[PDB]
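Quick one: this structure, given as structure tokens, is what I'll be asking you about.
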Amino acid sequence: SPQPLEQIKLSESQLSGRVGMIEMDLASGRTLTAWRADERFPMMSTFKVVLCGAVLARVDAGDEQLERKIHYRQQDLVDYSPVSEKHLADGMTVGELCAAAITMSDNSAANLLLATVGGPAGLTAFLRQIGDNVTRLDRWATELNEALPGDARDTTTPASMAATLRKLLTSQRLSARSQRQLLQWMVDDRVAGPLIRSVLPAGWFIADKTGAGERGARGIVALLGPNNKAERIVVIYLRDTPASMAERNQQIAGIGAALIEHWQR
Ligand SMILES: OC[C@H]1O[C@H](O[C@H]2[C@H](O)[C@@H](O)[C@H](OCCCCCCC3CCCCC3)O[C@@H]2CO)[C@H](O)[C@@H](O)[C@@H]1O
Ligand SMILES: *C(=O)/C=C/NCC(O)CC=O
């Protein structure tokens, strides 16, 4: 594979879409590779990691409990609720809802959690509280993936999302237990984790949350590194490409291949 930046450019050319990417040292925040890092991209389901960061902050403050059982109804369900549709009778705990939202991309679980933090506006206020003045959530689970051209709703930038993920996982804004929990939910992703491991060389750590939307929108927020360590945050978003899901997945994997082959920088 060519150098990371060269591969990212080739991906735009081949997809006829915009790619946004940041490679950041998790421990220090040093930005290593950046491309359209300050441009806007729909977050799609990747917003679920920030959502659970807001939930964890409420737990730390004594305003929420991961054990709290939420009983919900069938009319509360939205498109794609693999886990939540199975618990209409017994409900799910707040912690279970976060595991479902992050590890299975369960949309109803995400919406139930979103309401507890004050809806899209409340999650946006949490982002401003931790110093992210760019990322914004405006709609609910299904509707936020529309990715209309030029629509700033439900967007982030690679740079803001990477900085926000680092703040949630390592800045001590969240308690030690909460930082560990958020990381473990990413490590446990069932949608893409196993698939990524199947193509990663031996020795590489992966934790992640992916997302997809209209007009080719696709994205992943991840922790990656050799020697089985979460060395760097890697955020890649794609938008406005007519390419098949398979080719968008392949182009993202290709950027990963470039990073892996040329990791020392
Ligand atoms: O010399 C480096 C490596 O070259 C190949 O590894 C390939 C691997 O066989 C292929 O499957 C992968 O595709 C890339 C898979 C990327 C997976 C996901 C990346 C995500 C993770 C973080 C966020 C963005 C993308 O590339 C590597 C590097 O060329 C060899 O198979 C491997 O033994 C060797 O150690
Ligand atoms: C999180 O990103 C959920 C996205 N749902 C929309 C789709 O999966 C459709 C992608 O083509």
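Don't overthink the numbers, they just go from 1 along the chain as shown.
Heads up, the Cβ atoms here are built off N, Cα and C, so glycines get one too.
Reproduced below are the annotations present in Swiss-Prot:
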- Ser45: active site, nucleophile (ACT_SITE)
- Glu143: active site, proton acceptor (ACT_SITE)
- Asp76 to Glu (Swiss-Prot position 97): About 1000-fold increase in binding affinity of S.clavuligerus beta-lactamase inhibitory protein BLIP (MUTAGEN)
- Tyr80 to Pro (Swiss-Prot position 101): Reduces resistance to ampicillin about 4-fold in DH10B E.coli strain (MUTAGEN)
- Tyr80 to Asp, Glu, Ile, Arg or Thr (Swiss-Prot position 101): Reduces resistance to ampicillin about 16-fold in DH10B E.coli strain (MUTAGEN)
- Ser105 to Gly (Swiss-Prot position 126): Reduces resistance to piperacillin about 8-fold in DH10B E.coli strain. Decreases resistance to combined piperacillin and tazobactam between 4- and 16-fold in DH10B E.coli strain. Increases resistance to combined piperacillin and inhibitor LN-1-255 about 2-fold in DH10B E.coli strain (MUTAGEN)
- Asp154 to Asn (Swiss-Prot position 175): Reduces resistance to piperacillin about 16-fold in DH10B E.coli strain. Decreases resistance to combined piperacillin and tazobactam about 1000-fold in DH10B E.coli strain (MUTAGEN)
Just to verify: the residue among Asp76, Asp154 with the fewest other Cβ atoms within 10 Å, which of the mutagenesis positions is it?
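Among the mutagenesis positions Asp76, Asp154, the sparsest Cβ neighbourhood within 10 Å belongs to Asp76.
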Taking only the recorded positions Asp76, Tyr80, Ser105, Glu143, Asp154, which one has a CA atom nearest to the CA atom of the residue listed as 'active site, nucleophile'?
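For the residue listed as 'active site, nucleophile', the closest Cα among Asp76, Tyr80, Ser105, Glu143, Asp154 is found at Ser105.
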Anything from the recorded positions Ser45, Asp76, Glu143, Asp154 with its Cβ under 6 A from ligand 2? List those in sequence order.
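Passing the 6 Å Cβ check against ligand 2: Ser45.
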If I take the alpha carbons of the residue listed as 'active site, proton acceptor' and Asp154 (mutagenesis position), what is the distance between them in whole Å?
9
According to DSSP, collapsed to three classes, what secondary structure does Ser105 (mutagenesis position) have?
coil
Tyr80 (mutagenesis position) to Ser105 (mutagenesis position): how many Å between their Cα atoms?
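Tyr80 (mutagenesis position) to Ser105 (mutagenesis position), Cα-Cα distance: 8 Å.
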